[PDB]
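Each remark here refers to the structure printed beneath this line.
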Amino acid sequence: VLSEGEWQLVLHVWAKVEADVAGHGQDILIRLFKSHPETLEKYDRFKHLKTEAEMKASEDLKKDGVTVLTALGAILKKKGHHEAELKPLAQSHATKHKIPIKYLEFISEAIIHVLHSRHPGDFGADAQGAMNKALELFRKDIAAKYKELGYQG
Ligand code: HEM
């Protein structure tokens, strides 16, 4: 459970993301795919994209990045009180998309990289630590759900 201060650092940098949710989403998904190319394979929709420029030009990828960040933003705003938001996400990601926790780690890493790249002044050690805790909590709670649904374990 994060402190209120930590939550406020998370939400402070997130407001920056909200200024251009699509461009942030693009940067994060591109980062994910560059750093962990195996992930691009569960997006049957994108899995054919080969260059950075192709990724930037893809409407579908741009849409997807907004979908991810919109959901995650709503989650972070709940300050850990996010059971109702995680429920449908766990369902689809455990039972349909089959996204292992390690991939959620990979996308967490990409979020952290992009937020530090674009907003370093709002993403010092203090804020990085808070975001890391928030994303860890999301992972921890979604993993418990996954198991309830019969995934992983
Ligand atoms: C912060 C992490 C994530 C959030 C908040 C998130 C959220 C979403 C939401 C809201 C949707 C659409 C509704 C639904 O199907 O549940 C979705 C779809 C999907 N997501 Fe995620 N997601 C994340 C991580 C991932 C990761 C890491 C992968 C793969 C490596 C992934 C792959 C999938 C796929 C394949 C779809 C369906 C896309 C399509 O229609 O072509 N997600 N996600």
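Following Swiss-Prot, chain A residues are numbered 2-154, in order.
Cβ atoms here come from the backbone N, Cα and C positions, even for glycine.
Taken from Swiss-Prot as is:
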type	residues	note
BINDING	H94	heme b binding site
VARIANT	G122 to A	In metmyoglobin
Mapped DSSP class for the residue listed as 'heme b binding site', helix or strand or coil: helix
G122 (variant position) to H94 (heme b binding site) - Cα separation in whole Å: 34
Residues satisfying Cβ distance under 8 Å from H94 (heme b binding site), sequence separation of at least 6: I100, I143, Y147
Cβ neighbour count (within 10 Å, all chains shown) around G122 (variant position): 9
